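Below are the structure tokens for one structure; questions will follow.
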2 protein chains.
Amino acid sequence: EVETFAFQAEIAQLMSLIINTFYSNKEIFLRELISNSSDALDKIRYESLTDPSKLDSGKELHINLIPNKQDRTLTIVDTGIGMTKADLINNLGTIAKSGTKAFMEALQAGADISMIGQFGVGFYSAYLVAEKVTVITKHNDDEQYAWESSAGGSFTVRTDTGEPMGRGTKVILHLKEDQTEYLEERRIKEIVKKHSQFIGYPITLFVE
Amino acid sequence: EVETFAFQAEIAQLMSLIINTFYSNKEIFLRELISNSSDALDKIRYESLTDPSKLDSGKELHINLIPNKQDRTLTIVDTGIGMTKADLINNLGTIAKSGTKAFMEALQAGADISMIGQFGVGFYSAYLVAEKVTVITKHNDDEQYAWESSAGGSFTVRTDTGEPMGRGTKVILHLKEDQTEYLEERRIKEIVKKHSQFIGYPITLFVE
Ligand SMILES: COC(=O)c1ccc(O)c(OC)c1
Ligand SMILES: COC(=O)c1ccc(O)c(OC)c1
């Protein structure tokens, strides 16, 4: 049982701007997703300070990067707070409609695509490299869900019955055919060291 | 009725490090506080998406900067989410104990004080310039409280009976005697334009 939703107009415009603008510095998508993971891990850590049972669903707070050259996917897994169904539908827990407005203004006023995360909409930079993005997520207060979108104006939500994850978010990037450099160990290491060296959680790059 | 609490050891060490290290670039405190305000304004905006009555306590989302040369105070007011008493006691809603550990590591590994906000403890940069900091805060789910600290290991919390604020946080910076440049309109404008030009809420600098 799949539900199909329309992106808000402003988010659909932001997505096609990302997909359609000539912009070579695509590697910033990973920085953006790891930061979001870091924020989600901060929120569950904070909750746990006053309610340690919040961590019943898994105590280890970390980030895994899993390339798979067969499936052509790069997956970012965190054991952060997770998202509820309502969070997923509301632009994955973000204020994306006003974040998009602020980002658009900035882009006229001289800004570039790499500053996207300053406007709270760094998630959508996933579309610099992915033809399709699948987000599996489990929050303590809800069931496990899968969100999916290949852009074009709509996303689906379904309850996910695949591999239980306990708590956190997996962002599965189905990479565009010319973006397979982001599955190479060397290149992912370079990028993590470049843009994500002061993240306060361990980041494990899986090998194949 | 005032309660006096001990800072966690790690926070007390972070504070005296801020107070005691030779570091000229003190102006970053304002960037750090405005960002925290921006995050708080993002959280109430998000909550309001699905429950517009959240905004009953005030619909305008913004930031005010109020210098007062008489009192020698610079106050940053936001109409963000606010903090509960429990948030105030738990390091003002932050994961400051692990943020301090990550920041300390980074400072050995070559980092400088200006990167503090990357470790989620930018609030404490207030002590680059303030001999004392008072935080008045009102969350929808709680009463209005005042938190206060001149560092030295302890902070107080009291319910605040002064001017009702509706919803949000006021950070009152009692500036060190040699830090009065941060009360000059020109200097605050310069800093806001330098470090806080893509904040997605209006920032009003009051005049005297
Ligand atoms: C709370 O939201 C999250 O847990 C979360 C985590 C990772 C992400 O890449 C993400 O995109 C918005 C959201
Ligand atoms: C939710 O926390 C807040 O609303 C908040 C707002 C402004 C600040 O400067 C701050 O320091 C921690 C916290």
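Residue numbering in chain B adheres to Swiss-Prot, whereby the residues present occupy positions 16-223 in order.
Cβ from N, Cα, C; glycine included.
Features from Swiss-Prot:
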MUTAGEN   B:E47 to A  Strong ATP-binding. Strong interaction with HSF1, HIF1A, ERBB2, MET, KEAP1 and RHOBTB2. No effect on interaction with TSC1
MUTAGEN   B:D93 to A  Impaired ATP-binding. Strong interaction with HIF1A, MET, KEAP1 and RHOBTB2. Loss of interaction with HSF1 and ERBB2. Los of interaction with TSC1
MUTAGEN   B:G97 to D  Abolishes ATPase activity
How big is the gap, in Å, between the Cα of B:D93 (mutagenesis position) and that of B:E47 (mutagenesis position), rounded to a whole number?
13
Ten-angstrom check, please: count other Cβ atoms within 10 Å of the Cβ of B:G97 (mutagenesis position), all chains counted.
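Total other Cβ atoms inside 10 Å, all chains included: 27.
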If I take the alpha carbons of B:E47 (mutagenesis position) and B:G97 (mutagenesis position), what is the distance between them in whole Å?
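B:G97 (mutagenesis position) has its Cα 17 Å from the Cα of B:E47 (mutagenesis position).
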Return one of helix, strand or coil for B:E47 (mutagenesis position), based on DSSP.
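Assignment for B:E47 (mutagenesis position) reads helix.
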For B:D93 (mutagenesis position), what is the secondary structure state per DSSP, taken as helix, strand or coil?
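The three-state answer is strand.
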In the structure shown, with every protein chain counted, which of the mutagenesis positions B:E47, B:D93 has the densest set of Cβ atoms within 10 angstroms of its Cβ?
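Sorting the candidates by Cβ neighbours within 10 Å, the top entry is B:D93.
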